[PDB]
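Chemist: A single structure is presented below for examination.
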2 protein chains.
Amino acid sequence: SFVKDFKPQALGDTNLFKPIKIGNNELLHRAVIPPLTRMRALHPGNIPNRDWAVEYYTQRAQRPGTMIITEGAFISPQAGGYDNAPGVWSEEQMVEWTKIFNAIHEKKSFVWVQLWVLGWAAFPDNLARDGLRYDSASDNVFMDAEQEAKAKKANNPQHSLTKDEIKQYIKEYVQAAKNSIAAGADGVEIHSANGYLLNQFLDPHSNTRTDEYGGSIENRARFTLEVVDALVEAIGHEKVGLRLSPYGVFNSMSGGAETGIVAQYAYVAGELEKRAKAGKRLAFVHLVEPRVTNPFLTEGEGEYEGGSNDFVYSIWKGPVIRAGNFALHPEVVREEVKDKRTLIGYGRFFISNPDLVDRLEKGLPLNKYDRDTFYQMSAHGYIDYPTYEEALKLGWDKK
Amino acid sequence: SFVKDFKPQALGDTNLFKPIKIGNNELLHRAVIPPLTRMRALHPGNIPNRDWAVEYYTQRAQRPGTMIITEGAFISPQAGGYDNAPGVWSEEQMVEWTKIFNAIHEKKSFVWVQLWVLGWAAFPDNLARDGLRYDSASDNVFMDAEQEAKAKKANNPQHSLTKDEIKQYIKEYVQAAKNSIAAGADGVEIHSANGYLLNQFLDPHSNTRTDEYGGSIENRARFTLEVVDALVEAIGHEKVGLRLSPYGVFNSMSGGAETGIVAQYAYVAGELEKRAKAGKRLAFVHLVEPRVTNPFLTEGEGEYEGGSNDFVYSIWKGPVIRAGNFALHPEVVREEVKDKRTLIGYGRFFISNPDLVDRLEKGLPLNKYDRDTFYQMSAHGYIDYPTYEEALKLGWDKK
Ligand SMILES: Cc1cc2nc3c(=O)[nH]c(=O)nc-3n(C[C@H](O)[C@H](O)[C@H](O)COP(=O)(O)O)c2cc1C
Ligand SMILES: Cc1cc2nc3c(=O)[nH]c(=O)nc-3n(C[C@H](O)[C@H](O)[C@H](O)COP(=O)(O)O)c2cc1C
């Protein structure tokens, strides 16, 4: 059905439909598809789903000029740990990502691969099966009880990375960014949000290191800015973006309770503008809003309103994509895009509305999403959500 | 005359007239008199002006319940360097500050002494006369040409403080805070703004030290937070406040051009809320707005609007006094005091309008200020600006 009690509002008279250029791409509108894990990749191999992934992405690439950021893709085996999310390190994987990049491009939209490394959010048993370590910034703080039980049972203890092992993750990040560009992607987004490895080094609760990768604002951001610097040398700054969640608490990050958290992220945004001055301005900064602190909570659960992402605008002066509970609040978006360099990420509603960009333009109803197939190895709940027309021929009240 | 083309607006229906408690004081309204140097103290001795200072302060303390922050007062001889600003280290000085504190208190208003240390803004010749060093965070960066000529001619070179000399400034800060409280002040404001010593240690352009007082966000804030910590142990946190100017460029500070500047100040605001959690919440944070980047520029000159002070509210959760070009913009104040823990500092217009708080309440015209007696050793331009009544009996159009 459509979202029952929502009152749509057309947004076509707003800057959400003005073109803007991001990197080398000329978006026709500013609604972007933020990275969404769906768990349909194939085990063994972390292969993009050979039966349904081109159609899913082809479908969401339908309104021309859309920026699409893929699911997070693992840069290498040690970076992974979930059997059914895709990676971007092997030939077999790059043969199905090429097919996907081309079909999006057939539709004249654009595609940015999110590079993902799990840290302590990985399942330590999977990793153990495969001979891999269970990594994190430190080893005396664990994500949670379940993860702790899981590592003891796999007998795969959490491991504090050595400098030489951080350096190998910087080697795999560069390779995986060269492989995505070589296969046809328009750019890569570095995932340094949502409690995954890079964010475990940025946060004071998960990073209790004493070396130059922890213990100060400057040392906690170091691994994230080496990765930005190696990928801007490897493939160019117009092909790189950075996702950050300042106030997120998913996967045991501190959020707003750490009184130091605005300084930690202000510092990253400042270094990123330092580089802009020296010529190397990244394509965009992507921010998860505090209005969603964990994406597995229903819209309106875990709004963190003792803090705001607006500080970033004072420091970074380039395009900002913002994501988090914007589809059921077009009144909030209308205000937000009055800013001229703000793009809006719509995540749960791009799952359920393949044609979200026309619905937003025209003010049409929105298809409800089914939270039970967000992760399922099915086509159902993946490629079978209907466009408005189809939902009308289906008679989703209105027939 | 009155400010010719201004259109007053009564503000009595706003939160600028709701009581609020700051430290131990219960302000009857939220317009506060920010620290204003006027150069009427006596040489030798840096004595408060024995003929006109009680009347000036008595006059501005007229509407009951006003918070008054004094002129900056030098904590000790080495902290000074201007002959005619007052200090708070000797018995002769404390005998005239007592008289002043009592007359403000007679009027049932409150008085907070600003503790001041000059660093490189001092005149190096004066200091040389007296046997004093010309201090700063470092010695290979000088404030400007004039200051540089002045030090060479006095042959009083800029000196990088040793740790032991920072420690002696922390001893004099505590003493001068105990002397003001012992003489009757309601509290002290630490001046760590406007390019003076503590702000020379906070800023990356003036602080090129390699030790633990420079070279990182954490080390540049260290001298400012030891001073906060020594005064909260010496006289209690409800008696201490901190003034900061994030975007100021007066006295050669970086302002908005340093891409690191929001992180540097976010970090100070975070440590200040860390302490609040441990019980020791300071009385207030006082911020100079970017709408005035140097106070010797006319209203509307040097507005810095590529940055905002609103980040501080995300981090510090206690009272905030904001100051900077608010008297000719009551429409901006109306919006700003919708926040429930915001006080407004009015500086050039409290010079010229002894009764500013009633004029603001009632929407009356404003007396122009005379910028040539801001610093003069005269009563004229100090205690002879008229109240509205007197300006009407004088016939300042309307008679
Ligand atoms: C099912 C699902 C999977 C997600 N997986 C990822 C991911 O791969 N990488 C990422 O950065 N964010 C991930 N997110 C977060 C979304 O990108 C987005 O920040 C948030 O859901 C947007 O809020 P919204 O859905 O209210 O628009 C995921 C969200 C959903 C709903
Ligand atoms: C004549 C004069 C002297 C000043 N001296 C000081 C001082 O002693 N300490 C301080 O922190 N600010 C000083 N200031 C700055 C004001 O406190 C205030 O931040 C700024 O002038 C307020 O802006 P406004 O005058 O537009 O209200 C001075 C300002 C003036 C106009």
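Numbers in chain B come straight from Swiss-Prot, and the residues shown are 2-400, in order.
Recorded method for this deposit: X-ray crystallography, 2.0 Å.
A Cβ is built for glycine as well, from the same backbone N, Cα and C atoms used for every other residue.
Relevant sequence annotations retrieved from Swiss-Prot are reproduced here:
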- B:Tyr197: active site, proton donor (ACT_SITE)
- B:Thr38, B:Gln115, B:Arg244, B:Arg349: FMN binding site (BINDING)
- B:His192, B:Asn195, B:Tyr376: substrate binding site (BINDING)
- B:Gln115 to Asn: Strong reduction of substrate binding (MUTAGEN)
- B:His192 to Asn: Strong reduction of substrate binding. Reduced oxidation of NADPH (MUTAGEN)
- B:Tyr197 to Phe: Reduces oxidative half-reaction with 2-cyclohexenone 6-fold (MUTAGEN)
Chemist: On the Cα atoms of B:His192, B:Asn195, B:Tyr376, which are listed as binding substrate, what is the maximum pairwise distance in Å?
Modeler: 20
Chemist: Taking each of B:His192, B:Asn195, B:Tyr197, B:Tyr376 in turn, which of these recorded positions have a Cα lying within 10 angstroms of the Cα of B:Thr38 (FMN binding site)?
Modeler: B:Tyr376
Chemist: State the Cα to Cα distance, in Å, between B:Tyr197 (mutagenesis position) and B:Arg244 (FMN binding site), rounded to an integer.
Modeler: 11
Chemist: Closest of the recorded positions to B:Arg244 (FMN binding site), Cα to Cα, picking from B:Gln115, B:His192, B:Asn195, B:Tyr376?
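Modeler: Given the candidates B:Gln115, B:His192, B:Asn195, B:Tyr376, the nearest one is B:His192.
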Chemist: With Cβ-Cβ distance below 8 Å and at least 6 positions apart along the chain, what are the contacts of B:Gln115 (mutagenesis position)? List them in sequence order.
Modeler: B:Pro36, B:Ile70, B:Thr71, B:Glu72, B:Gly73, B:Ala74, B:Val189, B:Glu190, B:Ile191, B:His192, B:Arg244
Chemist: Please go through the recorded positions B:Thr38, B:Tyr197, B:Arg349, B:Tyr376 one by one and keep those whose C-beta falls under 6 A from any atom of ligand 2; give the result in sequence order.
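Modeler: Cβ under 6 Å from ligand 2: B:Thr38, B:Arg349.
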Chemist: Between B:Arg349 (FMN binding site) and B:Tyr376 (substrate binding site), how many Å separate their Cα atoms?
Modeler: 12
Chemist: Got a sec? Which of these recorded positions, B:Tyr197, B:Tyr376, has the most Cβ atoms within 10 Å?
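Modeler: Comparing the recorded positions B:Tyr197, B:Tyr376, the most crowded Cβ belongs to B:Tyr197.
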Chemist: Please identify which of B:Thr38, B:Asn195 has the densest Cβ environment, defined as other Cβ atoms within 10 Å, among these binding-site residues.
Modeler: B:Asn195
Chemist: How would DSSP class B:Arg349 (FMN binding site) in three states?
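Modeler: Note: B:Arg349 (FMN binding site) is helical by DSSP.
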